[PDB]
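> Structure below; questions to follow.
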Amino acid sequence: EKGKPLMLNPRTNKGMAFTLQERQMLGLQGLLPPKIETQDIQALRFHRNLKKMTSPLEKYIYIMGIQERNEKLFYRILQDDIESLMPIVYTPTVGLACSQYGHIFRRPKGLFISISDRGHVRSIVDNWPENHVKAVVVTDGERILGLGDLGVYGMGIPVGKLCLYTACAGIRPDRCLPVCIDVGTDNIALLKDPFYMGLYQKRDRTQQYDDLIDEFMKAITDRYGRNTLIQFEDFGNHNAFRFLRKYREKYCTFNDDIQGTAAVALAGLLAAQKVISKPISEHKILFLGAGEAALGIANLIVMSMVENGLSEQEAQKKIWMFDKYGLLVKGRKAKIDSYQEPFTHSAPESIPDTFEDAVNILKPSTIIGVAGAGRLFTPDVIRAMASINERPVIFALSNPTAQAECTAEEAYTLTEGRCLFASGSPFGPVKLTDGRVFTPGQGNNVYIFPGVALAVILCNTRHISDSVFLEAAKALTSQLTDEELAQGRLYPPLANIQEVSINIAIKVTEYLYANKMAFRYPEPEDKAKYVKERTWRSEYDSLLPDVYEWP
Amino acid sequence: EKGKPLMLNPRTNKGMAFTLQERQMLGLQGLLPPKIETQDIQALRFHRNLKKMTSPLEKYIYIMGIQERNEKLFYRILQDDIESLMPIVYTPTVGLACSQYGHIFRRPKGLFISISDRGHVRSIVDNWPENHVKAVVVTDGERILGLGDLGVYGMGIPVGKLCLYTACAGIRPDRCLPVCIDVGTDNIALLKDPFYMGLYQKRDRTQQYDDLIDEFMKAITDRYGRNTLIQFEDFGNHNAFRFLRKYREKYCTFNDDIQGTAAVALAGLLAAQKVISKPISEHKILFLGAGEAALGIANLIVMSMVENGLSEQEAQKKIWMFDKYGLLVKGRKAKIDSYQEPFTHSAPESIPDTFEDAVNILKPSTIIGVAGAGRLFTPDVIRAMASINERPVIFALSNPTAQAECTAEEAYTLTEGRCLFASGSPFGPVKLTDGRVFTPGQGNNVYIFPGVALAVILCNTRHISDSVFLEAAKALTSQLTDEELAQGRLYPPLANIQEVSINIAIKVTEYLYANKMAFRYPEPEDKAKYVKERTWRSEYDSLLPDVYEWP
Amino acid sequence: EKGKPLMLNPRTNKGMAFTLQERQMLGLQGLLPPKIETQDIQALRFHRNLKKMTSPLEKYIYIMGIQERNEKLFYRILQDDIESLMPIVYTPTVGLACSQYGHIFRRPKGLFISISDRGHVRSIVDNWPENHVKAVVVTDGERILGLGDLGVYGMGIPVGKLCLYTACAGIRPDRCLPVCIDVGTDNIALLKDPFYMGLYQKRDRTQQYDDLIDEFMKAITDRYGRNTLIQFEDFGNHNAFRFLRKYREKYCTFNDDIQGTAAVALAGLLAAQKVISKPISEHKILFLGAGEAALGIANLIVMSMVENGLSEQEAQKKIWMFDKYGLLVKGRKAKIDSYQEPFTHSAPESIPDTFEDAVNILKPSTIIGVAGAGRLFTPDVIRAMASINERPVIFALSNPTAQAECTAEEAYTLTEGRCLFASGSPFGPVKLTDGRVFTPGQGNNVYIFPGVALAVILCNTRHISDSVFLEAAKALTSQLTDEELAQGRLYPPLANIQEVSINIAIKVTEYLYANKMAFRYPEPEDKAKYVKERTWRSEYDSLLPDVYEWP
Ligand SMILES: NC(=O)c1ccc[n+]([C@@H]2O[C@H](COP(=O)([O-])OP(=O)(O)OC[C@H]3O[C@@H](n4cnc5c(N)ncnc54)[C@H](O)[C@@H]3O)[C@@H](O)[C@H]2O)c1
Ligand SMILES: NC(=O)c1ccc[n+]([C@@H]2O[C@H](COP(=O)([O-])OP(=O)(O)OC[C@H]3O[C@@H](n4cnc5c(N)ncnc54)[C@H](O)[C@@H]3O)[C@@H](O)[C@H]2O)c1
Ligand SMILES: NC(=O)c1ccc[n+]([C@@H]2O[C@H](COP(=O)([O-])OP(=O)(O)OC[C@H]3O[C@@H](n4cnc5c(N)ncnc54)[C@H](O)[C@@H]3O)[C@@H](O)[C@H]2O)c1
Ligand SMILES: NC(=O)c1ccc[n+]([C@@H]2O[C@H](COP(=O)([O-])OP(=O)(O)OC[C@H]3O[C@@H](n4cnc5c(N)ncnc54)[C@H](O)[C@@H]3O)[C@@H](O)[C@H]2O)c1
Ligand SMILES: NC(=O)c1ccc[n+]([C@@H]2O[C@H](COP(=O)([O-])OP(=O)(O)OC[C@H]3O[C@@H](n4cnc5c(N)ncnc54)[C@H](O)[C@@H]3O)[C@@H](O)[C@H]2O)c1
Ligand SMILES: NC(=O)c1ccc[n+]([C@@H]2O[C@H](COP(=O)([O-])OP(=O)(O)OC[C@H]3O[C@@H](n4cnc5c(N)ncnc54)[C@H](O)[C@@H]3O)[C@@H](O)[C@H]2O)c1
């Protein structure tokens, strides 16, 4: 309306950016200090206030406070210094906040559906004020980064993720809905806490759990549409793979942990090859770890191979996996699951009892660290790759840094700068002795999920096939310039995650349309112009009314 | 209404306290974490959080964020630890916040009137969303405590002041209005700060300034009534006195800086007399300082004296003042003003050039430190007094602690535990070589204004005479129990400022009616029941609609 | 929200129908009489009330007052007695209301755009409180039926028109937008009336007029979309045709006055052919009149013919027209326009000076009365036709009844019950000397536009081709059951216009998809289920919030 409510609403509050005319006309005069500020000035104010801040957590609390008060300024701010603000609002720090959730808590943020609510999920869904919701991010808080099961504190994740859907892709904030399904928590620490904000019960694993997810899926589509994008996040391996399969062809869904991961990784391996043009038949990849990330990446790698001329079987034979019980080999005592068998091959004559051994026995051309257990890519493992291959492809994806398999410096120096390196955690440029400076790239999931979400939404796509991620991967790598690829950059600078994201969305829409997966039909001729035109801008909208005379 | 709006309104918002029933029936189910908490658990969480807090400003930012999200909880917390929180929300920490204003600024909190809006102050005033305003606190921010002129940053004062009107007296927050008039600022640190939130101009001191205060005075009573309590604060000596003189008989107004000061001070003295019972005529009071506070406490002392059998001229002659220029003598080169004149006596035979000399030449039985210039109550002046009087009354009121004229330990030790001591800033017990524990009291204004504002509001009083303050002083001193005086306390424990404030309310109302100053006329027989029956409680209200069958 | 606002909103207001539960839980308990009624009792009360009503205008004022207080009830009532109410709400009574407008005026009901607001039409358009508008009906009020130019009083037309879009087709009322453009009025009775509610100026006919229609056309699609259904009505021949030509391929628009007329008419003829099966080439149609309606039905006949094996030139030659100036002959002094030209044939040897002569000289097998000038189908012309044709097709379409060319009794009696008859205005059975009951049908547009608007809306069609109307005509005629034709009905009973309208919807959608005219592409397999699944129901919705325990 007019007056105060205009200020108590973040979707409208312009704060001191309300002009004099607006303050006067809207009944705000006197309610704000005597100075009128522009959006530029407000961003400049926050930047300074955040600049002189210590912890990433306090930076988080402060910036998220800006979102609950002024959504336009908040995105302007976060878009003005996205490279550094992204890890605060999301990526690494959000996980710190999910730990303090309840202690740092100040104001709710999304939609909470508890197992106690079973049978009434649509009523809870109908309580969501937004009518035109296009992008939903769900989590049950069961697996938050390396923090484990945080219960309802996991809500901090979808919130931060959606923050990026908007900041990078330009997806409308009002059409985004963060959701957290509370079925209980297995984290005893939380259960004991009297300030815990969730169901005081152990994670319900009964059928009720499955039915509740079904209900929630149905309820969301019933009100918002069968094509409403629903992305699972931090669900817990078993549920994440099975729900992905169970719904992928029934709803517009996908799990970023499995597929976004798979695509960012593939994108790296693709930029590598653009360097060492060697027969795809000349590749053998070794995985340090055989879990969620490893499986998603293998599967998408295999798909890249097949589409190039190799059988499914052939593609999978060039992929080996080494988890905490050693090389995933046919018959081994340690058990192997469905998703793993395709990569569980016949034991070599020499069964390694060390990754370094495997690296020597199997002789892979590429190594991928997804074990999340420290520097397991020892100098012995490293130099044992630089010796085996002219240009070793080394991927240490385990986060946070302390968990990585190795640093960039380790990789580069130990390989005299002949390795193609990339990691999940950031590392600065490694300037060796000869003067060479190698700028390593970080394979962050944000390169993929935002542009893929927008493309699917703008094309009214109702089902997301894995082929869209291969397409996505390809689209990311195609962004890398010559010079970028010449300095060890297997990823475009995170500083332009925006145009990279649009470019990715544009390419993906072109793909959806050409493969009849799109349904917004008076089909655009210029898919670029199309996408570019539908991106939400953080610019403030003028509120004045059109007043004119009359002849 | 119901739904989100209910949560976005601090007056109604009860956070995790809304019951399941309320959430369901109100359209909130799903917008809040699946946990039901009590105001007790809530208070408990924020308390524990605040305990583990380092800096006070942080503490202030934290707690002021609760007040902007859940008013009830805020006052609940504030009242749960009144003594420790009052100084954060107001008393001393608030002044630190005013210097920060613009840096810490999260959301606006009061009504801003600028000399730019002259002629249109009513419009601004009509923008205030509350219709039944009973208590206004104004400031032009010209003299915030020791910080000086902080322009519009002075708003933090009326805001914190009012928090206490509510916290101690039970004055309904929705009937409180924090006001700040911006007529320019003389502070060059401000005029040059690009993120300053006020008018970039030197303080206007022309007729427009006076005209604007009148306009504001008329605009406020026009909308809310002529009996609307308007309290001035941190205005700057010349204006504070003259405006006090100019409207005290035209409106319902008072100046806590002048009048509330005179009452807590005077109430300390009255407390002392419970020990030193000698005739009032035998008193001689020497003031370290001759400013606003010296002239305030002095004039009120005179009245207590005059009302005790002394002519007004004699009363005046029992008081002496020593500013920076030395003893306020008749004829001194150092200029003397109209308000000091009555205390500028003829020069004694021995004119001191030092306060120690003065203490000697006049041998006052009472000394009041109000110069705000550090320890001017030298260990010698102290002892001088202990030798001139059996139980000397030493009042070191200058704040903050660093400006205090001396300390608890100082005074008590240098007097052997004979002196009766009081100070502006706090000091903990002073245990002596003989094991005698001496707990001094603090002369904080918060003792007077809360209970006095509520009495005036509830009686529909239209004017406040100094006699009302004399009565508050006597009402406060009557709160002192034998024991606390047996401990050195010249005031009741600040720990229970609530009841002390209510009891002062009941006292002053009784006096107002009895003196035909009250206008709420169906006059109560039990003034106690009357006051207590009208205090605002912090208890959450039930928001559940009445559902029942129809027989 | 809840409370009074819920009752002041016709969309939500359910009057005495709100349940006790809803009243209690919604804050209405006490604001409504202590009685709970059903929509059935409600409908029943207003029905009985309306039965005991004398004049139709009263009936209109009454019922239009229900629509402004309770939308659901309104459509419930309207649909409970569709045949008798349609003529009150629209068809004929509505025109009477337009003359009264300003006298009967209670509350505004649509969107008013004035030539005064040129350049600012978007602003006005943005003021419309509905965001998802699917159907707009525009009129400049230049030609309201027989009443002529009624300026802004023409608003009553789009309003009543739309009531039927909803009543018969099930098009959601909140997605309907009645529009009236005021560019001045030529009516002197209006220009002089001091209580006139429009612009006191003669109709603008300069470029500004054309410019304003464009502006309106662009402003409407700008906000709601390019596929937004915009229907023109009562515009005035020249404009209605030219604007129809100008935008039919630019926007999603049609003119019911031209196109809907041509379809009900033509659908009557098609019905007749179910009796007179002779080859289409053997048909000869003579028109009494050569205006908008004659040119509409003619052109659509041509298309049905052309699509049946006739060249377009021949089709045209099977039609003849007789305006006020006599037979439309080649060379006649009486001017002939571009639209009549194709039906202005070379003069026969015997040029009639009378329609009876014409009927003789051309011996048409079909005659259509569209001159709006009373009984021009003289008892002689009638018999002439009955002697020229075994079963002559006589269509007296001029309205109201007084302008009809002849009557049911007339035609049937003067033909011995051989003629196939249809009329614009209603006529009850015509029982004959032999006891043969002849129930004629009425060619009301309400047969076509409702079902056609819904088909176009649901298919996201962006343009409407005459072929769509040809299809509506064939879709309607297919509704006719043997029996009703056995009774003389050349159209289905207006009593069941609902299903007849839905069935026409399902038919036209099937045609739209099949001809690549639809754009809602996840194309339904069961178009019937698709249409029926999207009709708006008049049933009251439950407003009770979901309350339940937590196990
Ligand atoms: N974009 C990215 O950078 C990105 C994306 C997804 C996951 N990751 C990282 O991948 C790591 C693993 O994630 P996940 O979801 O696959 O986990 P997971 O728990 O599903 O699997 C971890 C695997 O590592 C193996 N492992 C653990 N300790 C080992 C050890 N000491 N020696 C050998 N193998 C060991 C386990 O057997 C297991 O198979 C995490 O650190 C995560 O940060 C990075
Ligand atoms: N052929 C055309 O180009 C055409 C046709 C009809 C209407 N329109 C215009 O489009 C508007 C209405 O169409 P629409 O809303 O379906 O848009 P759209 O068709 O351009 O977008 C397609 C889908 O993407 C979604 N979307 C767009 N931007 C989004 C964002 N930034 N964040 C999240 N989701 C987003 C929409 O909800 C929609 O479901 C109207 O204003 C109209 O002027 C264009
Ligand atoms: N309730 C309380 O405890 C309370 C209330 C009000 C004021 N105060 C304190 O009183 C002090 C002064 O307040 P004010 O508003 O009257 O100030 P003011 O500026 O109006 O007056 C200060 C006076 O002290 C004199 N002075 C300054 N330095 C001196 C020196 N070195 N030696 C002797 N005299 C000196 C000045 O001449 C001046 O007359 C402040 O520090 C304030 O904290 C305490
Ligand atoms: N004789 C009686 O005891 C009597 C007579 C009439 C009405 N009432 C009751 O009083 C209520 C309304 O009357 P009222 O509001 O004028 O009360 P009031 O007349 O008792 O209060 C006197 C004044 O003090 C103000 N006030 C009361 N509590 C306040 C608070 N906590 N904070 C700030 N200002 C406060 C009021 O606004 C009023 O101007 C009604 O609900 C009615 O039930 C009592
Ligand atoms: N669905 C229906 O039943 C329906 C639909 C549309 C129009 N109509 C009726 O058709 C009539 C005309 O509508 P229109 O919009 O085409 O009108 P119009 O003014 O555009 O055309 C009327 C034509 O009739 C001719 N005419 C007038 N008097 C004549 C006379 N005395 N003898 C011979 N010809 C004469 C005129 O020359 C003119 O060409 C109206 O009365 C209207 O009620 C019925
Ligand atoms: N494949 C499917 O069957 C499918 C796919 C996605 C969403 N949905 C459902 O559709 C709903 C929202 O989609 P939609 O509104 O675009 O529907 P829709 O796509 O089925 O309807 C097509 C068009 O017709 C309009 N429309 C429908 N009924 C109307 C009516 N009665 N009156 C006037 N206009 C009407 C709509 O506004 C839309 O522009 C959601 O609640 C969702 O559950 C169904």
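By the numbers in Swiss-Prot, the shown part of chain B spans 23-573.
Here the Cβ of each residue, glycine as well, is placed from N, Cα and C on the backbone.
According to Swiss-Prot:
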ACT_SITE  B:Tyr112  active site, proton donor
BINDING   B:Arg67, B:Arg91  fumarate binding site
BINDING   B:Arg165, B:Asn259, B:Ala312, B:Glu314, B:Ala315  NAD(+) binding site
BINDING   B:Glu255, B:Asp256, B:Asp279  divalent metal cation binding site
MUTAGEN   B:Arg67 to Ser  Abolishes activation by fumarate
MUTAGEN   B:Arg91 to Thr  Abolishes activation by fumarate
> For divalent metal cation, what surrounds B:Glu255, B:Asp256, B:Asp279 with a Cβ no more than 8 Å from their Cβ centroid?
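Neighbours found: B:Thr161, B:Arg165, B:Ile166, B:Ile179, B:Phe254, B:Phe257, B:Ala262, B:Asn277, B:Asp278.
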> Using Cα coordinates, what distance in whole Å links B:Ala315 (NAD(+) binding site) and B:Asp256 (divalent metal cation binding site)?
12
> Mind giving me a neighbour count for B:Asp279 (divalent metal cation binding site)? Other Cβ atoms within 10 Å of its Cβ, every protein chain shown.
25
> So which of these recorded positions, B:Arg67, B:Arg91, B:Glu255, B:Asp256, get their C-beta under 8 angstroms from chain A?
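In terms of proximity to chain A, the recorded positions that count are B:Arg67, B:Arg91, given in sequence order.
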> Which recorded positions (B:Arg67, B:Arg91, B:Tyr112, B:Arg165, B:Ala312, B:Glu314) fall within 10 Å of B:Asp256 (divalent metal cation binding site) by Cα distance?
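B:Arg165, listed in sequence order.
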> Just counting, how many other CB atoms are there within 10 A of the CB of B:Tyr112 (active site, proton donor)?
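Around the Cβ of B:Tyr112 (active site, proton donor), 25 other Cβ atoms lie within 10 Å.
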> I'd like to confirm something. Which of the recorded positions, B:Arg67, B:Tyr112, B:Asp279, has a Cα closest to the Cα of B:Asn259 (NAD(+) binding site)?
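Closest by Cα: B:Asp279.
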> Can you tell me how many other Cβ atoms are located within 10 Å of the Cβ belonging to B:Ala315 (NAD(+) binding site)?
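Result for B:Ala315 (NAD(+) binding site): 24 other Cβ atoms within 10 Å.
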> From the recorded positions B:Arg67, B:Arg91, B:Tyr112, B:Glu255, B:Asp279, pick the residue whose C-alpha lies nearest to the C-alpha of B:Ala312 (NAD(+) binding site).
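Nearest in space to B:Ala312 (NAD(+) binding site), counting only the recorded positions, is B:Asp279.
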> Looking at the recorded positions B:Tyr112, B:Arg165, B:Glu255, B:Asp279, B:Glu314, whose Cα is closest in space to that of B:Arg91 (mutagenesis position)?
B:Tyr112
> Looking only at B:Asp256, B:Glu314, the binding-site residues on record, which one has the least crowded Cβ, with the fewest other Cβ atoms within 10 Å?
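Each of the binding-site residues B:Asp256, B:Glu314 was scored; lowest Cβ tally within 10 Å is B:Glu314.
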> Are there recorded positions in B:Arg67, B:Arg91, B:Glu255, B:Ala312, B:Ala315 whose CB lies under 8 Å from a CB of chain C, and which ones?
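Out of B:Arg67, B:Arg91, B:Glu255, B:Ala312, B:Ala315, none lie under 8 Å of chain C.
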> Cβ under 6 Å from an atom of ligand 3: which of these binding-site residues qualify? The list is B:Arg165, B:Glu255, B:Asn259, B:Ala312, B:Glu314.
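Those binding-site residues that pass the cut-off, since their Cβ is under 6 Å from ligand 3, are B:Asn259, B:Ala312, B:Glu314.
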> Would you please pick out, from the binding-site residues B:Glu255, B:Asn259, the one with the fewest other Cβ atoms within 10 Å of its Cβ?
B:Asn259
> According to DSSP, folded down to helix, strand and coil, what is B:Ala312 (NAD(+) binding site)?
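Once the DSSP labels are grouped into three classes, B:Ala312 (NAD(+) binding site) ends up as coil.
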> Just to verify a number: CA distance, B:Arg67 (mutagenesis position) to B:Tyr112 (active site, proton donor), in angstrom, no decimals.
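Each residue's Cα considered, B:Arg67 (mutagenesis position) and B:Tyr112 (active site, proton donor) end up 22 Å apart.
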> Among B:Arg165, B:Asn259, B:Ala312, B:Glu314, B:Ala315, listed as contacts of NAD(+), what is the widest Cα spread in Å, to the nearest whole number?
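Value for the max Cα separation, rounded to a whole number: 17 Å.
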> Specify the count of other C-beta atoms within 10 Å of the C-beta of B:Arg91 (mutagenesis position).
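Looking across every protein chain shown, the total is 18.
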